[PDB]
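*Asks:* First the structure, then my questions, so here it is.
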Protein chains: 2
Amino acid sequence: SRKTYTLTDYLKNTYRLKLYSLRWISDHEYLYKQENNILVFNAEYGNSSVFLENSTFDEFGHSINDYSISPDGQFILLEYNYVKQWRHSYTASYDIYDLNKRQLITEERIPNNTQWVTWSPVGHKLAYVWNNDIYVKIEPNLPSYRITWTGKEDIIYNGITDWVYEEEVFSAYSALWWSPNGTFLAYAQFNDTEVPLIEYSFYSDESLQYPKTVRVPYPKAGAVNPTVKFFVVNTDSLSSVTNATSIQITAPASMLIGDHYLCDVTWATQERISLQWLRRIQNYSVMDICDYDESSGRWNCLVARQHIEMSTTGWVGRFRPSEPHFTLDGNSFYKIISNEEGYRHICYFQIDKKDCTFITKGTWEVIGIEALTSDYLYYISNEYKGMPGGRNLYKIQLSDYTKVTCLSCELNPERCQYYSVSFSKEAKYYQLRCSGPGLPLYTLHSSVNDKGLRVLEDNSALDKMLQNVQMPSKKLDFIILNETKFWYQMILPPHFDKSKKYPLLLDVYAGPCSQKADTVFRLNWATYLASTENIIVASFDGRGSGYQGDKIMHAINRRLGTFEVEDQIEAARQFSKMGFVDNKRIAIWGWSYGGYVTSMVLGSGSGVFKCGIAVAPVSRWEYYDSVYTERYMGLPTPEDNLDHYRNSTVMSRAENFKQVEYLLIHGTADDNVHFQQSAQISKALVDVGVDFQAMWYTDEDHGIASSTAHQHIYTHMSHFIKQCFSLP
Amino acid sequence: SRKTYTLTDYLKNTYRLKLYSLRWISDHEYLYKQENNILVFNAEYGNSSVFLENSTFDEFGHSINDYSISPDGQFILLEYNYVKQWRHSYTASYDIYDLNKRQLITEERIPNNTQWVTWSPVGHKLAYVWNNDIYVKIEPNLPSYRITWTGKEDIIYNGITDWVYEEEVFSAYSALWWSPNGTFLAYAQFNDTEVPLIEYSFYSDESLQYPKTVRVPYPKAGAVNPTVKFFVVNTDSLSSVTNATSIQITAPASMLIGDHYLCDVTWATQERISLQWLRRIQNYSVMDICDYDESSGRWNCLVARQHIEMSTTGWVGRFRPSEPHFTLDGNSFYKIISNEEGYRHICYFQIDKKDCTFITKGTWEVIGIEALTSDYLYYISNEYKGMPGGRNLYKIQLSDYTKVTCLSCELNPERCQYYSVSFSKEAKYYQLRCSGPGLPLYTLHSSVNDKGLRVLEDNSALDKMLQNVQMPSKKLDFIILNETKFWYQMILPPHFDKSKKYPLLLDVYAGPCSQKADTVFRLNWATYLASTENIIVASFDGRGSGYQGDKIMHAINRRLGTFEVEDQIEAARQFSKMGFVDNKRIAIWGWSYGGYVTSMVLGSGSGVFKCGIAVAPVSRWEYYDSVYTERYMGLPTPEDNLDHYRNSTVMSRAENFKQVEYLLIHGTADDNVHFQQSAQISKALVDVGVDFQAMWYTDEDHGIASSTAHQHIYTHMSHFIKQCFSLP
Ligand SMILES: N[C@@H](CCNC(=O)c1ccc(-c2cccc(C(F)(F)F)c2)cc1)Cc1cc(F)c(F)cc1F
Ligand SMILES: N[C@@H](CCNC(=O)c1ccc(-c2cccc(C(F)(F)F)c2)cc1)Cc1cc(F)c(F)cc1F
């Protein structure tokens, strides 16, 4: 093949991966969009066709960002006027459409700048947050009853996460939960009153004559956190002329003794909701189970049905403690927790019994509980071929815990080692989403039979074009460092000749529970570098990395900026112990956590690496947010861990940068890793007379994700590497 | 010579220029400091010796930043605890010392964080500003009477300039004027109430967990300006138990019709003070002369003793209108104004007569009036050898306006063509400060005789070492472009060979009234470039440039970002029309205004220049301060000049940067040219997919002047140039 995967291929998206994005609404009915056409595929027969023609909204009057169909097939929510806030959060505008009655509503509309909105999980009620206050609407035209009255901007958050909760805990803007009926609106309240603010400049269009100052309630390590109250309200019994009563659920006693976060809300039954609470020191959590006193109107969390989760070697959970899965009756649950040997497995609990029973075991981990039937529990794990880089669907028999069937391991062993799954309601049917090492492969299935009905997308189009191009290949292997196996992955250039010396780029993330070596098919920067510029792009999962059990993962506990960084160096040495590395031309790079590691590595003065790029790096843990930082580091106080805190900064390593070429890039409106962190590094290197290279990106955040800038930054970075490696 | 002026020579200050910094206190007595020793040289005889021994303060207890001896020889003010604000402004701490009585005061001390402080011009009174309010102290231990009560931070300024006045109008923090007696404290009041704020981040020591937001009352072009009131108060008649009465002087009527600034305060006599007022549109100024009604207690500005200054071709004054010089009686004054042909010359005014009389004329300008006697007026001009790059002391006979004696032209024609002057009281004796083309040369003189008593410093030390080093030479010449002569200066490398092709660096300022080509000796970056890296470093004074009369200077009126930029390009062409320029290797660079021009030139797509560095550049005039920007551009409104404003941005030229290599540098804590200005450029270039090089400087201002950073920046820029020119 004469052609090659080029920078412009990557940047302009020459070769598209096709996804198959479906959405179940019954136990056999899902949706697929097509040239604006919302079809409804019937997995049971195949006699699928129109649900909503593409032209239905050619007159609508606005560009349509997203849609939500009420579960009861009666309405469609129309999300237009999208405006991003943080990672998950945004505000939008919303119109409701009567499907049964070919008509768009016009009365008692859902207001512009709405923070969140969602259907009741059965029926067609609407919960919406606007101005920090929650509103309910039983019918798509009746006035909305105001649940909360305390919403103040950047102080009181009703039904929605503040910044830290958004990013660190829940990964959504939304702090609302429906009871599977439609009766109860569970919601949390966040008081940011004494949280400090991060303040940075936003410059906007050329036209804006004074830069605006952005101000964000953001708790850095050891600062004052937000506080949380949790409430439940009845939706049915809602007088259109009395301010509703929301029954607060107070937390456990072991929690109220001090700083705590709310770290899970999972409903069990129509009148039973679970909560999990985490202490500010995140090695101790508790789960409450609370029933509705149908005569009293209160909520009762039986001290005898609490369940403690804790760790002596580390923190609780991968990032947070896992969610529980309740059986129809809601008297027992399944939950992934760490076992005695330190492996995340499925433990089966009874509401009232302290001890659970491990219904899976071994040297490997459960990734997620996916669905639970009367007969089976389905879960994804990296058990197959002893490979933590891999993902598969498995099936366990409820009536017998040794009847484990792998549903995916065998379908396409060569093409498909990284599965994910989407189940129909009642888990009647399921989609498998294969992500590598071959091209993504979407296929549909029936639980009952296990037989593979239909191939939904096999990307053979993409595959056609790829035969024309000199693709890199991808080695996934381990090396042994103690009696421990540490996985790496290399992206080998085309026609890789093991006797030649290739230049190597060490691509780094390295954060707690990271996994940079996997079986996933990717078309990114690395592809352009290997293919066109004949650069091996490595990645390595050392200590602190996840899915290999608490011994590797918690190795980094209270010691961030150490083993993970050192393993990264070690890994490089080992690649040059192999024979294909021009050890006069090893580079490093990374973004976010991985920019930090790349900065630490460069400052280590191991003289292994020539140059390096840090994108949006952490430079000092006291600058990052409390909930992340503390999870690993605890409190920056001399009675706690102020020592490793002060010992793990990039600035303290500035002298050693004399030995390297360094490119530092930061977006200026990074709400997350504040430009501050990069500004401190620069100042440090300036103070010590080290030259380096810098780039900022005006009005850009942690993603540097705008079309123009993403192009600019990968371009810029490309030259830097080429220059560093001397490539004409 | 084997050695060369190296980067490290420039950066580490290998070769020092010696100054001779004296301060007159009588008509024959001045001071010189020596290894901490404050001597007093008696120019009359020479029998000079100790005034204050170096050890006098080895016990003082603080590091001493500065000192001020009261005019009546009785006290010394001790300024310690210096803390910079803007260009001139700062806060400090002050102790008073009794010279007559070998004792440091301890009672009713001058308070920490004092904004300004000054002796009465005769006697030993003290005026001090603190918390925006003025305080007077008749004796160094008696309580201080509070003159003003309205001082509010960042809103009310009594006795001190706000940001824009500091930088643009007066060039001091101080808005206080003593009457030559010690009777009257004239002061101005600045109301910033509706001035917008510039807000930027300041990051501080590593330790500061949240960056601080700096907020500064700063009016961008066409924003709401500060307003000014002016007051006079009697110091003598000051009850220690009645709030003083300050007599407001209101402005003229022609002023109060709209926006205006106060643009000069010069006292005439013990009971007569001059003011000048400038309209917000700065082509019209008025001067008030005001006498004290000794019975009334008012101030009277006789409408018949007003004097209008205005321009049809430009703005009034070089930057502001010039100060007046009053004769002993205070009934007439001398002032530099522009003549009928557009040359800044000395016009002689009578208090009551509209017209003045030009007592100098020609194609050349008066730089400044230096002293006036009963017999002579002394002034500096660039008249000699028709050279606007030169500065000389001249003398005119009051009794006869043709008796013009040049006091300096002839002393050392080869060494000395750039003089400045310091006069004793009554102008009995004078120091000449020669600044080039030779090594600075400081010499003392007597007015009466004109004979050169003593050589004070001849830098022959510096001259010794320089004979060891391969110094660059400096050609200063003109070229003709229309029937106009435009001056340039080249810094030629050692052993310059006119038949070889040298790479050329065009060093740019180019702003209104700029002069980059002069006879001054400099040891800067340019020196290292020419000497060591054999790079010609040129500079060129095109239209908009000063000291050559209103026709060149006002050429740029309402057209900033045009002729000045174009002439810069033209200049380059002309250097490559000569034969020593490798025209495949012309670069451009500049700081502040010059950063702007460097950016416009690079954006011109004249493909004359290969690379270029912009330090701290203006990028869009609507981002700069009102008082500077409006002086040249008027208002950014469609009924005014919104057109040239919007047509003169660097962002609009972003496409053309594809043709060049570009280095953009900004300090992040630039209170002056906000990092905004650079942040908008970068954004523009990213939007048009242009690659460039960027460097920010954490917590640096428009000076990038901190010791570590100035080193870093000149280092970084050096590599960039070398790289661009391919120099090993
Ligand atoms: N801010 C950090 C986010 C880390 N959290 C997660 O990735 C994450 C991912 C998933 C979940 C999550 C959400 C719902 C349910 C679960 C559950 F199933 F319970 F495990 C987990 C919780 C947290 C990452 C980060 C880390 C850095 F060091 C840095 F500099 C920048 C960064 F953005
Ligand atoms: N702000 C600009 C000021 C340059 N200098 C002056 O304006 C100035 C202003 C006033 C005077 C002055 C002060 C006292 C008395 C007199 C006079 F009375 F005229 F003798 C003039 C002398 C020089 C410089 C500048 C210009 C820019 F374009 C830019 F982007 C940044 C900058 F800092």
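All residue numbers given for chain B refer to Swiss-Prot; the residues shown span 39-766 in order.
Just so you know, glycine gets a Cβ as well, placed from its N, Cα and C.
As listed in Swiss-Prot for this protein:
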| type | residues | note |
| --- | --- | --- |
| MUTAGEN | B:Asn85 to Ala | Does not inhibit dipeptidyl peptidase activity, interaction with ADA and homodimer formation |
| MUTAGEN | B:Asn92 to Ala | Does not inhibit dipeptidyl peptidase activity, interaction with ADA and homodimer formation |
| MUTAGEN | B:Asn150 to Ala | Does not inhibit dipeptidyl peptidase activity, interaction with ADA and homodimer formation |
| MUTAGEN | B:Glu205 to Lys | Inhibits dipeptidyl peptidase activity |
| MUTAGEN | B:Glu206 to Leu | Inhibits dipeptidyl peptidase activity |
| ACT_SITE | B:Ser630 | active site, charge relay system |
| ACT_SITE | B:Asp708 | active site, charge relay system |
| ACT_SITE | B:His740 | active site, charge relay system |
| MUTAGEN | B:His750 to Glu | Inhibits strongly homodimerization, dipeptidyl peptidase activity, interaction with CARD11 and T-cell costimulation activity |
| MUTAGEN | B:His750 to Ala | Inhibits weakly homodimerization and dipeptidyl peptidase activity |
*Asks:* I need the nearest neighbour of B:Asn92 (mutagenesis position) among the active-site residues B:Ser630, B:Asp708, B:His740, using C-alpha distances.
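*Replies:* Going through B:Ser630, B:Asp708, B:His740 one by one, the Cα closest to that of B:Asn92 (mutagenesis position) is B:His740.
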*Asks:* I need the least crowded one of these recorded positions (B:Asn85, B:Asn92, B:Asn150, B:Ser630), counting other C-beta atoms within 10 angstroms of each C-beta.
*Replies:* B:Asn85
*Asks:* Of B:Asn85, B:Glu205, B:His750, listed as mutagenesis positions, which ones have a Cβ less than 6 Å away from ligand 2?
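*Replies:* What lies within reach of ligand 2, judged by Cβ under 6 Å, is B:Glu205.
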*Asks:* With the cut-off set at 10 Å between Cβ atoms, which of these recorded positions ends up with the most neighbours? Options: B:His740, B:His750.
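*Replies:* Of the recorded positions B:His740, B:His750, the highest Cβ count within 10 Å belongs to B:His750.
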*Asks:* Rounded to a whole angstrom, what is the C-alpha distance between B:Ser630 (active site, charge relay system) and B:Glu206 (mutagenesis position)?
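*Replies:* Approximately 14 Å lies between the Cα of B:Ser630 (active site, charge relay system) and that of B:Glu206 (mutagenesis position).
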*Asks:* Going by Cβ pairs closer than 8 Å, show me which of the recorded positions B:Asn85, B:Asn92, B:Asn150, B:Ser630, B:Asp708, B:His750 neighbour chain A.
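*Replies:* It is B:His750, listed by sequence.
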*Asks:* Please name which of the recorded positions listed here, B:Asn85, B:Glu205, B:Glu206, B:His740, is nearest in space to B:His750 (mutagenesis position), Cα against Cα.
*Replies:* B:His740
*Asks:* Near B:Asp708 (active site, charge relay system), which recorded positions out of B:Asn85, B:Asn150, B:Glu205, B:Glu206, B:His740 have their CA within 10 Å?
*Replies:* B:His740
*Asks:* Measuring CA to CA, name the entry from the recorded positions B:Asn150, B:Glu205, B:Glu206, B:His740 that ends up nearest B:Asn85 (mutagenesis position).
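*Replies:* Closest by Cα: B:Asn150.
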*Asks:* For the C-alpha pair, I'd like the distance in angstrom between B:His740 (active site, charge relay system) and B:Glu206 (mutagenesis position), rounded off.
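*Replies:* Between the alpha carbons of B:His740 (active site, charge relay system) and B:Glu206 (mutagenesis position) there are 15 Å.
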*Asks:* Helix, strand or coil: which one is B:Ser630 (active site, charge relay system) in, per DSSP?
*Replies:* coil
*Asks:* Same chain only, sequence gap of 6 or more: which residues have a CB within under 8 Å of the CB of B:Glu205 (mutagenesis position)?
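*Replies:* Listed in sequence order: B:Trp124, B:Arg125, B:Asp663, B:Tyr666, B:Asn710.
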